Amino acid sequence: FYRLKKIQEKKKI
Amino acid sequence: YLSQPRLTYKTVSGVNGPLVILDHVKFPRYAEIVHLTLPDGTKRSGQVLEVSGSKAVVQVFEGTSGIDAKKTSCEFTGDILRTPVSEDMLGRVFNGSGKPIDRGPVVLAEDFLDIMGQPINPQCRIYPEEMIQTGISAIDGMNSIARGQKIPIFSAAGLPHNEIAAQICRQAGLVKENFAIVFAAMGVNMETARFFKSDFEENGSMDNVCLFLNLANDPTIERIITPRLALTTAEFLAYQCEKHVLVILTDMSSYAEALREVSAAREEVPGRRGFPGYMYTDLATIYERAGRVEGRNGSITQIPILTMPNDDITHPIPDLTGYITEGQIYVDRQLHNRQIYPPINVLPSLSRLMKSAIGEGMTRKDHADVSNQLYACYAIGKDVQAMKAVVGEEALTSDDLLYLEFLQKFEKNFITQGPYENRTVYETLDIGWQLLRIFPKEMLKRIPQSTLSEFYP
Amino acid sequence: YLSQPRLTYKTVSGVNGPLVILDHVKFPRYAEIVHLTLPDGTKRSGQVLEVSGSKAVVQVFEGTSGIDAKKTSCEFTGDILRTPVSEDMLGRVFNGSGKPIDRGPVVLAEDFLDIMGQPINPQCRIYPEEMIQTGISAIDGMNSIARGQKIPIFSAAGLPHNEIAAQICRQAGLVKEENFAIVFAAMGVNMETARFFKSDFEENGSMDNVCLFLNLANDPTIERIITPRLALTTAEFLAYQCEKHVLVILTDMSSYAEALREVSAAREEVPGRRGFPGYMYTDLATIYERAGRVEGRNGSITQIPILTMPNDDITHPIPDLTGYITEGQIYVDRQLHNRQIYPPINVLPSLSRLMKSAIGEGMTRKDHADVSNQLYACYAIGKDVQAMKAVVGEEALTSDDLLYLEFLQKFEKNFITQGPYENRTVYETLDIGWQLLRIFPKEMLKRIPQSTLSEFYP
Amino acid sequence: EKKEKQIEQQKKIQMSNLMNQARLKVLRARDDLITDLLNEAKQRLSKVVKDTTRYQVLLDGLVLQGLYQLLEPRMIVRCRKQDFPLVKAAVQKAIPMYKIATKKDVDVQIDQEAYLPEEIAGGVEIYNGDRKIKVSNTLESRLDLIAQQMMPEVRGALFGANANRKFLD
Amino acid sequence: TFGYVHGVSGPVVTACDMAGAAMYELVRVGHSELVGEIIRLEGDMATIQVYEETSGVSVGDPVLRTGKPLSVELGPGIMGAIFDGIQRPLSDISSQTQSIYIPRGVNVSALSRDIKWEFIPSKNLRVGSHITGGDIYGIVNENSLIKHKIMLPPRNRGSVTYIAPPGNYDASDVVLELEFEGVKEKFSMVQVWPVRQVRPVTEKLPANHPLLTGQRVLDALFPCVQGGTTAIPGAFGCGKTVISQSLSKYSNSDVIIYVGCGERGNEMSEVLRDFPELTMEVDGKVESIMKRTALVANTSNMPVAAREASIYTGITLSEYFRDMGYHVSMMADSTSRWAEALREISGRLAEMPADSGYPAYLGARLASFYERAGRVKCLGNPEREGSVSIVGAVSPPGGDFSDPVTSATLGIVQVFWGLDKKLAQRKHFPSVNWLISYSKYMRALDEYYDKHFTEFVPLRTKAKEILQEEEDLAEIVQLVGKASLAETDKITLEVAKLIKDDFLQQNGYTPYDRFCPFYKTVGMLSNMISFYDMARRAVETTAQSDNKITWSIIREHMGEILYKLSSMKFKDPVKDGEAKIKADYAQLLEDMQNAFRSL
């Protein structure tokens, strides 16, 4: 879950 | 010495959870403390976590609520969090943030001290070597409290640990003082708070106790700062005044909960069981303020109290607490179900400083050996009880009967104890020898021949 | 063939881990090779993994250290990496990047071959049918292999799998040219492993027909990505071109996986199970199947890689994915190693495609499959009764249970337990198997047909 | 028996070392010869430098290589100070060709402040305006490039193919 | 040029205006001089990890750059002192500031610039000779126990021009001047070295000599080798620190560097207090052991970033002394702490995580660190043979062996000493789980035993088999009680129990068991195995007779002899001659023989 949330947050840029 | 006016801001560029992001701050300072004004008449405070460009981030020590991006103001004092402190804080009771609640005036400070403290240089710290008598046989006889250590108290919900703390702080002494107590409470029931207060008032040593309180109704984030403040006060009294200060913390687990919450708000790296990855470092920072120093006769001892969520030991909180501290005193609910007033399971209760405070000159040469022998015998008692549980009474042997007898008499005499008694060390040793005499001479394999040739009969 | 003058670029717009980001490159090409100059005279090399607009990404083989945005320069070649190729590669040793590690000079590239290889028509491949004698009774027999197959060796840390590899390489031969050439490749190993393998190889005087590579633990991690493909390309050349029967020994593929993890994590690509990137299934497919004979040609490629096994996890991604690709597997168990068995090989999880290679008609002997199967089943029942033994005492066992226990015990004591340097023949192992069969009466031979049973049991 | 086994393995290791040394020496002889031939080629290049006419033609060619390669709006030309007027004339000759080849108007200056080191037998080099992108079209770089690209064919020419080279692809 | 502090967050700091920077260059940040390293570049911006607690730093604070990467100053004055995670003598700082706390930005010389040192140039050093690196060109008796050598730093060569005469010299005084190609250059008795660069060697050599440990358990069953490597995982309270202390006190090596990273400082206090008192005898002289040890410390409460620096500094020093021609060992305490530091730094960089939240390159870094070990033929014409051994200690959270840190370390080291919490719970203080432990240096050591203690070889094998067989029975004993087994089985169980209670147990804090010489262990095991096989053969020979000897009969026959065999462990290495204890063992063996024959 943590890894997926990290990539999702980075997807904004 | 600062002499410039503060800066005031209304640029509240955003909010997210317990954080507030400002914009267009002129040379912001890391770890700067900031006051602010809500649209109504109340006021709050916070601390800067990080800076980048002209943007800044702050954290509100008492929860964010109703803050208006247009109306509120901020005030940058330009300094890291610093507390007032004076000798006269003794006898006074504060809540979180040190605000008086005993109906006295503001704190008139002798000095202003940085909260975060500084590391102590290992070169110039003296190893503790003195033995603090305690009056409980489970502690002195088979472990050791020394002036300067930081042993914690493992406990579980509902179990009777508070009066253990009361007893240890009631009749503390030196084998053959003042013991200014500083007692910080972090998110605990009102009942325990009043219990401790009544106990100290009964002890009649109210001239030597400085209190900090935080009920569970108080703001959540306050708990992260609550203990550091008390420890700073203790350090002041220990080093600038060469007093012997004993320190007690109620619930480190609550502090851990506050910390996990803060870290989760920021989305930081998680490790075991949703904890911050760096909780080890902060626990080290809090726990490491201990031990005496070269040239000064003061001393700092810590007996923090922490609660495992359940009987599990591999939970990260007790595990890391074991890593930092040099031992631990275990409390088992099994003994509590059998109504033994100290429910101290001596077995998992290893302490590391029995080396340098025991032997000739301090107590006697035979202390360590009898403790080791008692360990071995109690352990074999547990094992034979396990064997009994499966095989049945009639399959055992005489040795098993002897071990069961030892187990029963040991739990009956050595551990079971009065609430208000005060056992001397020598009495504990006599009890130990009485217990040892149950076994024959030959079964005592943990004792040198030279010692049993003199003390066995 | 020729090409235009090469281009220099000095626009290093960032550095991040083992990657270096440039821009303003004119007509960048994917998988292009570049060189790097440092503020001093030191040189390095790398390749291109991503391209978009004038931006380009550059992986560095030697790692990253002291890289500047004002002194470091870059050079751009014109094509994919192409590497030296020659018969002289034998009798020589090289590092992870193929440079001469011994004192000999740069090999003379008789030709240039693409590292990435090139595909082969499935129709233009030939089944491998010749059983390769190994001498180990655990391998020959139960898990026979053929000339052109590939079999990984699953093993954990602290186990003597290296000894097994050396034993196999020593005794490699054919059942009845002279022998196999050897293309060895090391993937991040400590000095002990490499030195021991070197000593073993020079013991038999086989340096005249070994080309070897070395990537040690101290070397930069990124080199391991390129290291094994060089060895495979060279082996492919020797097999499909020189018609030499070769044996490629790869080791420590887990380090290859780790390097790929580094590369993916640096690029912030989508991760998957255990943080491993998705596409190493394709990558391992590329690195693995390069073997098997082909029509109209002689020589072959037999590939035995060695995979270390994190903890004891058969379901770990790396060994699992390797299971889906290779056609076999030979398992190593710490239990046998604790019981002092020099070839500690648990035969139960092992499996191979001897499925129609060790027929017996024309091959060694006719009974091969039957004896193998019966030993396998009896061993399984032996393990079962051993498990039942820990539940209830010895008194509760019937006569057949004791017979199974005794058969099991004698089986690992005799069949599995083989001494080093012992070159057992296939017929010898079959006879040993029969002697083990004789422990039971004929009526418990539930699997052997009537004909063979009456032929050999009496 | 183990004395005998020691003796036999001793002779085996000794012979293996001897064979390795033999291979080392012979391969070293081969590549030493190759480097010597490369040095001879450098000498042939150096004598080629001096014939004025073909040298001017080659400089025109190299300048046009640089023009077609960099493609930047601004350019700089560097060369050996002796050949300065020749390359000036070459640039004047070359600019119209590029103008009609790409339809792009570019300004070409010649660095008169810094010149190539003397050890460069000949050739030129181009920068762009900011002197961040470069392209070396010197004669030595060309010699290197064609040498490396030609190496296998020259092996085949000097020594012939191996007997085991049964087919090609 | 100079950068400016764009932003701060924890121990990481982004600095703009840093065009000329490069990776792994030292930098100074803040008005105070806070040392740090660079870890990421992006255009004109940069990233810096800082080794000091970050607080009270403004944006736009100046930042200085230097081309020197992280390095340590190497030379005399090192031993008997203590340093921080970076090379900073704590004692000198405490004398300089006259306080209790370390100043936030203290900056003092690594080595003293005033102590004088006697000097003796080499007897073969002539004007015009060549040494080309690695050659000792002088001797300094830094301390009575150990003599510091000075050799040309590697990557240096040229003829000899000036030679300093014998006598006394202070730091930075010109010792040797060298001329190579018209360039003159001077050297002193102190130099510099980058931390992350591997020092070159002539050649690595195989291990051929055992490295004792002073523990009956470790030396007997799971020996380590000089120049090798190992790891010691185990939960808290399993006494890893005790084993490290014992090894440092009673090894066979010359110099021991103890790198404590992320622990209680009370351990440092213990080392400071105990070691000066204890004395050791070599060359007919007794000297305090502080002279032969150097100590690098990093308390837990210190800033996180310094911890990697400490681990690197320690091995750099070990390397410098391996070049000197000595055997040295290392006590790396809690490398998992180093892993934790890596985790934090990667967290603040928003780098993609790997298993258990650690960075991907944890395995690579551990392998690189542990690769530095090994025996080495050194550079220089006067050949010396040195060696480096690393004895790491791991601290897996939860007490299991599933964390990636431990599994990574298992794949590198050759020797493994597992600890089991229940054993330390038993007060079986040297809690070594022989069942899980193993060692891959059994070979290349049999020659040593064949040359000295040939009988030990069968003995240990027999003991191992007995332990395994005990374990193989214990489960079925536990499931179903006694009175269902043959005499041989119970005999083996009981003798294995006494082995457990006596041989494996070892209390190193009593004065008489602080250290066990190897021959004592050999004799003890010999007596045990002799008794075991004698009893087993005796009972076996009477199996089919009319009077079967049972275990109860053996007890009635030899209870006192068993008691003496148990008390066998009470032999002090001092105050009791080797001859007398050996004779005592022989006499006990004769007694056992007589009692057996009488039956």
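Quick note: numbers on chain E are straight from Swiss-Prot, i.e. 17-615, in order.
Per the header of the entry, the method used was electron microscopy, 4.3 Å.
Every residue, even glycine, has its Cβ placed from backbone N, Cα and C.
These features come from Swiss-Prot:
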type: BINDING; residues: E:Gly250, E:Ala251, E:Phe252, E:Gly253, E:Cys254, E:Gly255, E:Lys256, E:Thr257; note: ATP binding site
type: MUTAGEN; residues: E:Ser384 to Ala; note: Significant loss in AMPK-mediated phosphorylation
type: MUTAGEN; residues: E:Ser411 to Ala; note: Reduces the interaction with CRYAB and MTOR
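Counting only the Cα atoms, the space from E:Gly253 (ATP binding site) to E:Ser411 (mutagenesis position) is about 11 angstrom. Taking all protein chains in view, 25 other C-beta atoms sit within 10 angstroms of the C-beta of E:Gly250 (ATP binding site). Across the structure, E:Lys256 (ATP binding site) and E:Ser411 (mutagenesis position) place their CA atoms 9 angstrom apart.
DSSP assigns E:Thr257 (ATP binding site) to a helix. Using a CB-CB cutoff of under 8 Å against chain B, the recorded positions that qualify from E:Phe252, E:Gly253, E:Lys256, E:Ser384 are E:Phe252, E:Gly253. Each of E:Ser411, E:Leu435, E:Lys437, E:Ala440, E:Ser447 belongs to the same chain as E:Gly250, E:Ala251, E:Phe252, E:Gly253, E:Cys254, E:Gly255, E:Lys256, E:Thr257, is absent from that list, and has a C-beta within 8 angstroms of the C-beta centroid marking the ATP site. In sequence order, the recorded positions from E:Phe252, E:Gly255, E:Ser384 that place a Cβ under 8 angstroms from a chain C Cβ are E:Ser384.
Within 10 Å of the C-beta of E:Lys256 (ATP binding site) we count 22 further C-beta atoms, all protein chains included. Listed in sequence order, the residues of the same chain lying 6 or more apart from E:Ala251 (ATP binding site) and placing their CB within less than 8 Å of its CB are E:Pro412, E:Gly414, E:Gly415, E:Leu435, E:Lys437. Neighbour counts of Cβ atoms within 10 Å were compared for the recorded positions E:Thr257, E:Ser384, E:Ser411, and the top value is held by E:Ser411. Nearest Cα neighbour of E:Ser384 (mutagenesis position) among the listed binding-site residues (E:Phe252, E:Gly255, E:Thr257): E:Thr257. Across the fold, the C-alpha of E:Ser411 (mutagenesis position) and the C-alpha of E:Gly250 (ATP binding site) stand 6 Å from each other. The local packing around E:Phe252 (ATP binding site), expressed as other Cβ atoms within 10 Å of its Cβ over all shown chains, amounts to 23. DSSP assigns E:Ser384 (mutagenesis position) to a helix in the three-state reduction. Here the Cβ of E:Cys254 (ATP binding site) has 26 other Cβ atoms within 10 Å, regardless of which shown protein chain they belong to. A simple way to gauge crowding: the CB of E:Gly253 (ATP binding site) has 21 other CB atoms within 10 angstroms, across all the protein chains here.
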